[PDB]
Amino acid sequence: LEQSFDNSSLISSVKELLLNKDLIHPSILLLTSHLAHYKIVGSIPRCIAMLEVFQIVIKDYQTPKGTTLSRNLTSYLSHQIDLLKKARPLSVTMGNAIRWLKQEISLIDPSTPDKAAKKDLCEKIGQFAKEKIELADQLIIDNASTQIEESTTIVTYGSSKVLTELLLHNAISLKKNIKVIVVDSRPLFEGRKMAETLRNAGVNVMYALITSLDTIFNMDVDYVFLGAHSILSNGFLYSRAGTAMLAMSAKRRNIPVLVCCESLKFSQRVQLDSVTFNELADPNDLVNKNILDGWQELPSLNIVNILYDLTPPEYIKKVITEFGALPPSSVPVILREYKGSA
Amino acid sequence: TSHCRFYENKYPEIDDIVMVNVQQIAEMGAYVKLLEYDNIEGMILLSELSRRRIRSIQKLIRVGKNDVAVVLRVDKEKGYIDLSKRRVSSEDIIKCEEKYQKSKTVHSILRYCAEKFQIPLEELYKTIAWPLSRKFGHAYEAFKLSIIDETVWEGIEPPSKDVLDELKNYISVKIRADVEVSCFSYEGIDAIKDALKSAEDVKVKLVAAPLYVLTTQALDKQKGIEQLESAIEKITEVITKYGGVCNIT
Amino acid sequence: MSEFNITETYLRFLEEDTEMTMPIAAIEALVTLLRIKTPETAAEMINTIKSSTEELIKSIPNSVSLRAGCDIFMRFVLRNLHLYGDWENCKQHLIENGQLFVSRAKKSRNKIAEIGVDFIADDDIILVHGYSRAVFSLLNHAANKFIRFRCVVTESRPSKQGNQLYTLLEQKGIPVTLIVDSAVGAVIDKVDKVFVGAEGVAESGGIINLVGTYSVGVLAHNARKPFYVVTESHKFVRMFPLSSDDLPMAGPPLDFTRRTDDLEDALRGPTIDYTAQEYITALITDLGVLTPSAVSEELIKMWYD
């Protein structure tokens, strides 16, 4: 109660909406129970999953009697959004996809016989997942592969989103020597998902933990890469928690820090303090007769966890996006010149 | 050997309409190779591709894919030649696309002939290409009329007659039915004969006394929908007037 | 009939004047390439100039100012290739634009001074590093303004450039000393302002000139003295490193080989360092005073697509 941060209402832990007011798609109930119960995702996996379940929910139209397709679908899809809003708070890859999707719903005209609706929403959202995600990531690979010399190391963090393919490309498709160090954190052990895939493909993975973060950097080490959840308007990064400690340790021990991001993921909002806009994530996960049971019913005890916190832009040497490399203080120029306009 | 000219001029002479694909775009525009003279290549300017400035994220989706392009200028002794597709009308797209589909379906019928009879590809190609593409339009509707009017083959000679036979060999569907004649009669044979005498005149085969395998030929695959059904109807008609029982799968 | 590659056009007029520098010499050679060799077709023109830029980089690789000039020439022919004159006028329109750099970039250096004289205020002891002639083009007009200052010139080991300034503005009549390059930390507590000159600007604002401008920059930061850099607008280059180590000279900056008998041992470490955007605080170009995030935007807009 001294800082009162545990009563931050940016997430609501209410569950079990039983209301049959709308036709909630059973696939989207599978998607929400797949997100919120056992988190299998990053950010662009959530974006591709949300996008290819909205694919199915527009393919299964079921239009009402007197309402045109241009006058129902945004409210229907917003009530589809509300279940994910209950499940897990949204990324910017959530938001900059759904507002684009609503803008593309808006420019349809009341003459579609609900047969070309597929041909201008399914194909167009496939062009979205092609353009603003996948070939953009292909440009990320082809832009960041020239900035890695042979026989070096890489320190990623958590589950990567795009640069798993970068490490696989520079490991196998370009055959230059590389020694990836993957480090992750309690409780979402999502660096192991990178470690299984990278070592299954046959690259020198050396897993670690973030508590032992000192002895990684005392080896021969350079080129810390970082997956991003969003990049703010100032230059502050925003990603899975525990990123910023190895960011400040990496800048402290004068070895460079990079962020592989794409122009879909830049955000309009602004913050500079870490615990301001943030997600509380289910404090029963930090236990696994257990070690302790019942932080409740014991007065004066609490268990907190944080998913998201900010590296200051002094630490990131280079944000790379599909247009090119850039200093992190110069992200509003791609907020204004390229995001949305491309 | 592999592929060669259209019409015995080294380059696409000024202001004709050809087809290309874009290879890569860095700062000059694309290094478009000409799809009609395949091994050759030209280029094209950035401001010439549309009017819009091409995004890199837009630049990546277009490479490799092919399109139509008019030719502005040509060096007669250098292969360093320009293309253009801002000044291409909408009708010319479909016209040159039809001409190039025509071109590919008259190239594919000679590629394997030259590379499996093992002769120089260009010589017999040009001895076809002088009279048939100079007299009128080239080899597609020339060869669709050549198999019915054989004066094309004797108008000019090929160096061998095996490629002649293979070109005659190149350019020149069953719906299965297991109808079960489960009859218990005395005038059934006659009925069966009658059925045969209308459903076969498509491919009808006896298996035993009850089972018959008939594979009805379809032209649009959907034109045998009106055939099989008709046959079934005939069968139904047939057995009520004789005494037996026919059942259809 | 010249071929414009190495020395049949380029290295000739470098002996005409020891005032013109490398990148505008590259601009002059690349415009006089297509000022004559213009074979009436837009295809082989760009192939010729791209081949010429790559062989000219292939001539001398370790003089990255050359890469800056040879790449802003490509930006010039791209934007002058824009406005879409159907190549009918552009064979004349581009070449009559042409020499606007040698009428423009040659007289940029006093345009530097006309906006940079109002930095060196009264009684400012000044630290410069290396023979960066745009700094002297500022200082010449500063001393012609009759303003009172003092200058301190570092060594430029091993590239000798620090000995030139003391035989340059002494005879102009400025009280100047020549400090040795290792003595910066004992004097930069007293130096009011420090100027350098770049041989390149990265995509975030960086100084890619000489041996130890990162050392004098980090001395300027931990003395909290303002670290300005005088340059001009033909020094933008795409090369954006991330370490303090650029493209190599011929091998790594840390050699550990064996001297055979008596070969040279001074130039064995690096010779061109890099400065991050934090240590510089204002740079001077033709485009006005320019904070490093502004030079990042200016080099981020004309190089994307």
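Shown for chain B, in order and in Swiss-Prot numbering: 3-174, 182-210, 218-265.
A Cβ is built for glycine as well, from the same backbone N, Cα and C atoms used for every other residue.
According to Swiss-Prot, the feature domain 'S1 motif' maps to B:17-88.
Quoted from Swiss-Prot, the note attached to the mutagenesis of B:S52 to A states: Inhibits derepression of GCN4 expression in amino acid, purine, and glucose-starved cells. B:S52 (mutagenesis position) falls outside any helix or strand according to DSSP and counts as coil.
Other C-beta atoms found within 10 angstroms of the C-beta of B:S52 (mutagenesis position) number 11, with every protein chain shown included. Mutagenesis annotation in Swiss-Prot: B:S52 to D, described as Weakly impairs derepression of GCN4 expression in amino acid-starved cells; the structure shown retains the original residue.
Here the residue is the original one, while Swiss-Prot reports the published mutagenesis B:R64 to A with the comment Alters the binding mode to the eIF2B complex; when associated with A-87. The secondary structure of B:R64 (mutagenesis position), as reduced to three states from DSSP, is helical.
For the mutagenesis experiment B:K87 to A, the note given by Swiss-Prot reads: Alters the binding mode to the eIF2B complex; when associated with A-64. B:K87 (mutagenesis position) carries neither a helix nor a strand DSSP state and counts as coil.
On its own chain, B:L205 (mutagenesis position) has B:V220 as residues at least 6 apart in sequence with a Cβ closer than 8 Å to its own Cβ. Among the sequence features in Swiss-Prot, the mutagenesis site B:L205 to E is noted as follows: Abolishes binding to the eIF2 complex alpha subunit GCD11.
Using a 10 Å Cβ-Cβ cutoff, B:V220 (mutagenesis position) registers 17 neighbours. According to Swiss-Prot, the mutagenesis experiment B:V220 to E carries the following note: Abolishes binding to the eIF2 complex alpha subunit GCD11. Does not affect its interaction with CDC123.
Within 10 Å of the C-beta atom of B:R64 (mutagenesis position) sit 14 other C-beta atoms, taking all shown protein chains into account. In the three-state DSSP reading, B:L205 (mutagenesis position) counts as helix.
In this structure, the CA atom of B:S52 (mutagenesis position) is 7 Å away from the CA atom of B:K87 (mutagenesis position). All protein chains shown were included, and the count of other CB atoms within 10 Å of the CB of B:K87 (mutagenesis position) stands at 20. Here the CA atom of B:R64 (mutagenesis position) lies 14 Å from the CA atom of B:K87 (mutagenesis position).
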